[PDB]
Amino acid sequence: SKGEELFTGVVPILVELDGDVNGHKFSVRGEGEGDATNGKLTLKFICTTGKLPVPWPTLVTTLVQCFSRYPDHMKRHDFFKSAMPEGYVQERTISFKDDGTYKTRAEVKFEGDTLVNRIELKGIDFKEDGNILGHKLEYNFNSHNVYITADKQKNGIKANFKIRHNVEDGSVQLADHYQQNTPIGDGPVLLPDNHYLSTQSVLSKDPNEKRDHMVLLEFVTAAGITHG
């Protein structure tokens, strides 16, 4: 499919995020690599401003869907790779149930041979002693499905999904995601039909890392359209 050739083999990844949650400014830098053919991602993130003011799990979805493994019969529906190398703008509003909201804007594109994700995140209205600012979320991540649909007006796509964050007391903190992606340059000839991405993530720690950080392993595939 369009842009798929740019993802053959292993591609280096760079992620940079600047954020402000309820007035707490922070920055995160991540590096790793992606194997789109296998829908596999490996990255290590570090908070470059000291202690992260929010739980690491709340930033997972913000911190490169172009690395998804699309089945042979669904290749053309891969908007993410179709927008490369120029890239795409990815915007989201993440609403944490009974808590605050994250507004994010990112640009995902190639800078040389490296796929880079540069993001700006503003978090507002988080409550004191809540699951987020109170750091009550467990250091793990569930598997989810990202529902994608075409957005004719913006010549791109929209996505909706609900992240389930395990809370230390056994409860679940929901985070509703509203997403919009627009091509920076040329996009696909045809916008995708409705489909979804199946995601699985594994969070871990680097025993030799003293800084606040997150080691992440991710597996993503696309489905929802049957093979002819």
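We number chain A the way Swiss-Prot does; in order, the residues shown are 2-64, 68-232.
Quick check of the header: X-ray crystallography, 1.4 Å.
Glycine is no exception: its Cβ is also placed from the backbone N, Cα and C atoms.
What Swiss-Prot says about the mutagenesis result for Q69 to H is this: In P4; leads to no detectable fluorescence. In mut2.2; shifts fluorescence lifetime from 3.03 to 1.94 ns; when associated with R-30 and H-145. In mut3.3; shifts fluorescence lifetime from 3.03 to 1.88 ns; when associated with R-30; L-46 and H-145. In three-state terms derived from DSSP, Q69 (mutagenesis position) belongs to a helical segment. Residue environment of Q69 (mutagenesis position) contains 24 other Cβ atoms, counted within 10 Å of its Cβ in all protein chains.
Experimental mutagenesis is annotated in Swiss-Prot for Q69 to L, with the remark: In RSGFP4; increases fluorescence and shifts the major exitation peak to 489-490 nm; when associated with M-64 and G-65.
According to Swiss-Prot, the mutagenesis experiment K79 to R carries this note: In Topaz; shifts the major emission and exitation peak up to 20 nm; when associated with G-65; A-72 and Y-203. According to DSSP, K79 (mutagenesis position) is assigned to a helical segment. There are 14 other Cβ atoms within 10 Å of the Cβ belonging to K79 (mutagenesis position).
Secondary structure at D103 (mutagenesis position), taken from DSSP and collapsed to helix, strand or coil, is coil. Recorded in Swiss-Prot as a mutagenesis result, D103 to E carries the remark: In mut1.27; shifts fluorescence lifetime from 3.03 to 2.85 ns; when associated with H-145.
According to Swiss-Prot, the mutagenesis experiment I128 to V carries the annotation: In EBFP2.0; shifts the excitation and emission spectra to shorter wavelengths and increases quantum yields compared to BFP; when associated with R-30; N-39; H-66; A-72; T-105; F-145; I-150; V-155; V-171; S-198; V-206 and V-224. The DSSP secondary structure for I128 (mutagenesis position) is strand. The local packing around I128 (mutagenesis position), expressed as other Cβ atoms within 10 Å of its Cβ over all shown chains, amounts to 12.
For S147 (mutagenesis position), the same-chain residues that are 6 or more apart in sequence and have a Cβ closer than 8 Å to its Cβ are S202, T203, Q204, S205. DSSP assigns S147 (mutagenesis position) to coil in the three-state reduction, placing it in neither a helix nor a strand. According to Swiss-Prot, the mutagenesis experiment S147 to P carries this note: Increases fluorescence at warmer temperatures such as 37 degrees Celsius.
Quoted from Swiss-Prot, the note on mutagenesis experiment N149 to K is: Increases fluorescence at warmer temperatures such as 37 degrees Celsius. In Esmerald; leads to brighter fluorescence; when associated with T-65; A-72; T-153 and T-167. In VisGreen; leads to brighter fluorescence; when associated with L-64; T-65; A-72 and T-167. With a cut-off of 8 Å between CB atoms and residues at least 6 apart in sequence, the same chain places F165, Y200, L201, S202, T203 near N149 (mutagenesis position), listed in sequence order.
The number of other CB atoms found within 10 A of the CB of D155 (mutagenesis position), across every protein chain shown, is 16. Taken residue by residue with DSSP, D155 (mutagenesis position) is part of a strand. According to Swiss-Prot, the mutagenesis experiment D155 to V carries the annotation: In EBFP2.0; shifts the excitation and emission spectra to shorter wavelengths and increases quantum yields compared to BFP; when associated with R-30; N-39; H-66; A-72; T-105; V-128; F-145; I-150; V-171; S-198; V-206 and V-224.
Quoted from Swiss-Prot for the published mutagenesis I167 to T: In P11; increases fluorescence at 475 nm excitation and at warmer temperatures such as 37 degrees Celsius. In Esmerald; leads to brighter fluorescence; when associated with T-65; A-72; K-149 and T-153. In VisGreen; leads to brighter fluorescence; when associated with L-64; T-65; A-72 and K-149. Within the same chain, residues at least six positions away from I167 (mutagenesis position) with a Cβ under 8 Å of its Cβ are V61, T62, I98, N146, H148, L178, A179, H181.
According to DSSP, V176 (mutagenesis position) sits within a strand segment. Sequence-distant contacts (6 or more apart, same chain, Cβ under 8 Å) of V176 (mutagenesis position) comprise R168, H169, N170. Among the mutagenesis experiments that Swiss-Prot reports, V176 to A is described with the note: In mut2.1; shifts fluorescence lifetime from 3.03 to 2.50 ns; when associated with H-145 and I-198.
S202 (mutagenesis position) has a Cβ environment of 17 other Cβ atoms inside 10 Å. The annotation that Swiss-Prot gives for the mutagenesis experiment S202 to F reads: In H9; increases fluorescence at 395 nm excitation; when associated with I-203.
Per Swiss-Prot, mutagenesis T203 to H, W or F is noted as: Results in significantly red-shifted excitation and emission maxima.
One entry in Swiss-Prot concerns the mutagenesis experiment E222 to G. Its note says: Suppresses the 399 nm excitation peak, leaving only the longer wavelength peak at 475 nm. Over all protein chains present, the Cβ of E222 (mutagenesis position) has 22 other Cβ atoms lying within 10 Å.
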### Query
Do you know offhand how many angstrom separate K79 (mutagenesis position) and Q69 (mutagenesis position) by C-alpha?
14
### Task
With an 8 Å cut-off on Cβ-Cβ distance and a minimum sequence separation of at least 6, pull the same-chain contacts of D103 (mutagenesis position), or say none.
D129, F130, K131, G134, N135, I136, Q177
#### Entry: Integer Å distance between the CA atoms belonging to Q69 (mutagenesis position) and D155 (mutagenesis position)
17
